[PDB]
Structure formats: C-alpha cells, structure tokens
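This report refers to the structure that appears directly beneath it.
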Amino acid sequence: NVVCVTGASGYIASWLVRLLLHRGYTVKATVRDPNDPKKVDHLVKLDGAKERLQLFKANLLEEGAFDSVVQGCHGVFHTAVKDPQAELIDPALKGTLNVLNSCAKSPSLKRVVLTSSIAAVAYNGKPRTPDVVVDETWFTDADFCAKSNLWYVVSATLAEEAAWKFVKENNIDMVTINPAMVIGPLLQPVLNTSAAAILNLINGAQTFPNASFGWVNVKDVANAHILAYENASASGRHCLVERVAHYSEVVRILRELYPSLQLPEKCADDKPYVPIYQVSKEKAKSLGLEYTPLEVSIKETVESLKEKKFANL
C-alpha cells in the first residue's frame, strides 16, 4: 500500500497523488524542497494527505538521491535552451537512469510506471493524416527528428529508449504512459505548456496557431498510471490521447462553450491546416479507462484558469 511518486509537485504528478491518496495509498512523494510551502501547499491540502502523504527531498540530477525513498515501495511512479545536449538530453537521461538505478536495488519493488510522451512514438517519418492510426508499435526515429532540431522530441525519445533498455537488463517490470497535450482542472495557480496554450486563445489573441496536437485530460492520464500499476497483466507502452485537433477546432469548441467570449478568427498563417490523425485508445481502454471528451477538458481548463485568476472573462 506504499508507493513513491517522484516530482510530486508536477501537474500530472499532483493529480496522481490526489487520486492515489483517495484510493487509500501511503504516498512517498519527492520534491526538490519540501520545506518550501509555496510549492507543496497544493499537495498537503489534498484529501488524506495529512495522514498519508510523506514528503521527501530529492533532486533528479543528484546520483543516489532516490535510493532510500523508493525502498519499502511496491510501486514507483517516475513522473518527474541553448545546447540541446547538455541542457536537455543529458539531464533527461541522467534523471531517468538515476531513479531506475535506485529501483534496481529495491527488493520490495513490483512495478515501475514511467511517464513518457506521445513524442516518443509518433515521429518515425510516416505521414500522420486523418485515416492514419498511430499506436504503440510506432517508435520515434531520434536521428530523423534531430535533423529538424526537434530536440524536445529527441530528448523524450532517447529517455524512453534508455529506460526500456535498462529495465530489460536489470529485470525490472516497467510500463509507460504516453500522453500528448495534457489539459484539465488545475490543482494550483501554475500552468503547464498545454494549459498556457488554451489561456492564450481566450485572453485576447489575434490569431490561433496553424497546428494540430493530440489532447488528453489530466485526470485520465493520472488514472491510467494507477490502472497500469494495479492491473498485473498491463505491459508495454500506453498511448494517452483522446483525440488530435487543430487549433481551429479547439477555437470552434470554445465558441460553442462560451458564446460571448472574444476569440481569434484568423489562423497564424494562410497555409493549409496541419492535418489531424488518429491515436489508438485500445490499450488504455483494455485497463478499463474511460476517456474524457475534448469539449469537457477544454471547459474544465477554462473554468480553472478563471478560478486561478489567470483569465478574466
């Protein structure tokens, strides 16, 4: 009943902590500084945290920093620029392996749930159009993406590759959750890139980007982590994308939800819209997960943005 959640202050991690606590788990959560109230208050306030949330100090870039915290845990949820190598790739790989090394020496460990990204699966060079169905058999081609300076994609891909290689050689049971853009309600007055993209659309923007991304609800993502951990038969990677939508469609939905809200009518450019495509939901559904529709996620995001004082409509 004891599990560890790294980088507990994160958006996805905070929701995972909330849901784990509600299920009765004892959660050992790590943050860079547990003595900083402004960054742990949203966690301590969660229902059940007072009795079952145990905070520990740990930094991903510090070797062996997670050795003791993972001990005694049956499950470990690892959810935690100029030069892309030293400032992005290197730290991402080091952190992942640092945590995994600690897991390799924990006798009580049963399974590791690693938070990855759709970035590690969709970019292999194949076109992504309306009738194409991307699934877990797709693996991003790092070298290919590097030629386009898609360093965040490269980093996420190399990180997951390294993770799988390590757990196979160290006999560790690991599953990964691979979400796209994550939106939904906020637990604290801080925004992730995804929520920020939505905010930009509703606070006076003259245009919307010519871009199509996969979108998913943070609650669905957190639940997927829990289900992938509890279900013994779960394995491999899990695409967490409710649907892919162009910003024009996101804006259309916003107009439907808020008929009097001023919204951008012009696309950033005059080129054809980046096409949308499909992403398999099969694996996540096989665990019993139900997907929250895009219109609901957008609604929850906007309402939270207002509640947290980011938007005044």
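Note that chain A is numbered according to Swiss-Prot, with residues 8-87, 94-326 shown in order.
Method on record in the header is X-ray crystallography, 1.9 Å.
Using N, Cα and C of the backbone, Cβ positions are placed for all residues, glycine too.
Features of the protein shown, as given by Swiss-Prot:
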BINDING   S130, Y136, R141, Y165, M194, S207, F226, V257, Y290  (E)-coniferaldehyde binding site
MUTAGEN   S130 to A  Impaired activity
MUTAGEN   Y136 to F  Increase activity with sinapaldehyde as substrate. Strongly increase activity with sinapaldehyde as substrate; when associated with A-226
MUTAGEN   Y165 to A or F  Impaired activity
MUTAGEN   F226 to A  Increase activity with sinapaldehyde as substrate. Strongly increase activity with sinapaldehyde as substrate; when associated with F-136
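Shown here: features listed in Swiss-Prot, placed on the structure.
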residue: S130; record: mutagenesis position; Cβ neighbours (10 Å): 22
residue: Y136; record: mutagenesis position; Cβ neighbours (10 Å): 23
residue: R141; record: (E)-coniferaldehyde binding site; Cβ neighbours (10 Å): 20
residue: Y165; record: mutagenesis position; Cβ neighbours (10 Å): 17
residue: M194; record: (E)-coniferaldehyde binding site; Cβ neighbours (10 Å): 20
residue: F226; record: mutagenesis position; Cβ neighbours (10 Å): 18
residue: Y290; record: (E)-coniferaldehyde binding site; Cβ neighbours (10 Å): 20
Cα within 10 Å of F226 (mutagenesis position) - qualifying recorded positions among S130, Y136, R141, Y165, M194, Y290: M194, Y290
Gap of 6 residues [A87 to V94], endpoint C-alpha distance in angstrom: 19
Candidate recorded positions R141, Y165, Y290, pick with smallest Cα gap to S130 (mutagenesis position): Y165
Coarse DSSP state, helix versus strand versus coil, of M194 ((E)-coniferaldehyde binding site): strand
Nearest-integer angstrom distance between the alpha carbons (Cα) of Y290 ((E)-coniferaldehyde binding site) and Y165 (mutagenesis position): 21
Pairwise Cα distance maximum in Å, (E)-coniferaldehyde-binding residues per record: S130, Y136, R141, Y165, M194, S207, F226, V257, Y290: 21
Residue pair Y165 (mutagenesis position), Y136 (mutagenesis position) - Cα distance, angstrom, rounded: 12
